[PDB]
Amino acid sequence: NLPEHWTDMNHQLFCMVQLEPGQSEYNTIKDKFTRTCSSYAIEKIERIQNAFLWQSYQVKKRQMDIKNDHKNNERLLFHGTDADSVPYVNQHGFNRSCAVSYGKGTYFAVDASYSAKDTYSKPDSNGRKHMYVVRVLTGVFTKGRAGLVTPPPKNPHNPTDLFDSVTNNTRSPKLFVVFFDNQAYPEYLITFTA
Amino acid sequence: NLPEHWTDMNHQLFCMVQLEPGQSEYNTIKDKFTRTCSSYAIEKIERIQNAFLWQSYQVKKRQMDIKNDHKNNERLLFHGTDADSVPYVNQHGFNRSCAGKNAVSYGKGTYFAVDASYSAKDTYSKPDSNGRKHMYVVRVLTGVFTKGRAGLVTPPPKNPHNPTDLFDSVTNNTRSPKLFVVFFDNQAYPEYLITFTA
Ligand SMILES: COc1cc(OCc2cccc(Br)c2)ccc1C(N)=O
């Protein structure tokens, strides 16, 4: 059950589709970025069409919607990465084994400007920076802390009923950490410069 | 899409079901175990009915069946753990970030043994305060595999000029494999828990 906006893959399971500037889908993604990164130049935006990553993500979304007895489990967040990680992420998504002050998971920023720091979106030899727009199953979240290998329990009376994610700040979060494969789908890659 | 031989779970998402000696289901597991741990005795065998683990596992298996086109990608393997880990494995499965370094490391992931005897060592199936040892019987998506190396955080590429097209698992020896290591969530389904004693 692959999404409408996806374009035809001629019976293939993975492609990167460059968005046409000026069109509905490109503008939507551009505006999410420019909210905090308007001083940056966008070279291009690619839609990640990864059927396998999508199916595994969607199964986890349906599980979490049942578990939490609501939708509102999903947020659109940013992830800056070096150019040499881009192919792996395109194919395999986010892997916690590859500063973890709020725990040993994969980090995602509320604001593109946070992910646009050179420490995350490392400029390549040409000054090209890379940032993903990511669907993340943040679900029910709590404040994290160093050393977590999974999120904490909602009640230590029930040690295996866990929060879905952890944050820096529960009232006003600026980052989310997830600890399980297939809790994040890389949806768009932004290639840009300072 | 839950298997039809499972107990009705009454909209419950998780259940441990105690098997009866004399059932084929019990005897096949007991024989797979006593093959290499005839010196131990089984207290009980529980089938693990975890709907979410099952669904995510079967999705990964369908993907590996399509990707590798005509394979036996699945093996039935053993995993000894301590009693404190059993609640978490039962609900959430096998988490590489919780994994013990193995005495012979072929990568930083979750280890599964071909032989019950390996998993029966106190170093994995640690006796609890009552002398109970715990070992899972696990469907593991071993797929296409190679000899691993202590440094691995993911399985290696099949081809060094295409670094993202990976082996599915690694092993100690490709000709006589006696353990497997997997580096991803939902690549292992814990099907049965054997509680045993000396
Ligand atoms: C590892 O990568 C990141 C880490 C991020 O927070 C790391 C952090 C930890 C503790 C305090 C603060 Br303040 C920030 C945010 C975004 C990315 C990213 N790739 O976009």
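Residue numbering for chain B follows Swiss-Prot; the residues present correspond to positions 481-678, in that order.
If you're wondering, the header gives X-ray crystallography, 2.1 Å.
Here the Cβ of each residue, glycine as well, is placed from N, Cα and C on the backbone.
Per Swiss-Prot, the feature domain 'PARP catalytic' maps to B:482-678. In Swiss-Prot, a published mutagenesis experiment is listed as B:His559 to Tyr, annotated Abolishes catalytic activity. Per Swiss-Prot, mutagenesis B:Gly560 to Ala is noted as: Slightly reduces catalytic activity. Abolishes activity; when associated with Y-559 and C-604. What Swiss-Prot notes for the published mutagenesis of B:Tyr604 to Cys is this: Reduces catalytic activity 20-fold. Abolishes activity; when associated with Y-559 and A-560.
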For B:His559 (mutagenesis position), the number of other Cβ atoms found within 10 Å of its own Cβ: 24
Alpha-carbon distance [B:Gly560 (mutagenesis position); B:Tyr604 (mutagenesis position)] in Å: 5
List of residues, in chain order, with Cβ under 8 A from that of B:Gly560 (mutagenesis position) and at least 6 apart: B:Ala593, B:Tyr598, B:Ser599, B:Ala600, B:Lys601, B:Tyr604, B:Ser605, B:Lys606, B:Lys613, B:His614, B:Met615, B:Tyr616
Conformational class of B:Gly560 (mutagenesis position) under the three-state DSSP mapping: strand
Cβ neighbour count (within 10 Å, all chains shown) around B:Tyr604 (mutagenesis position): 21
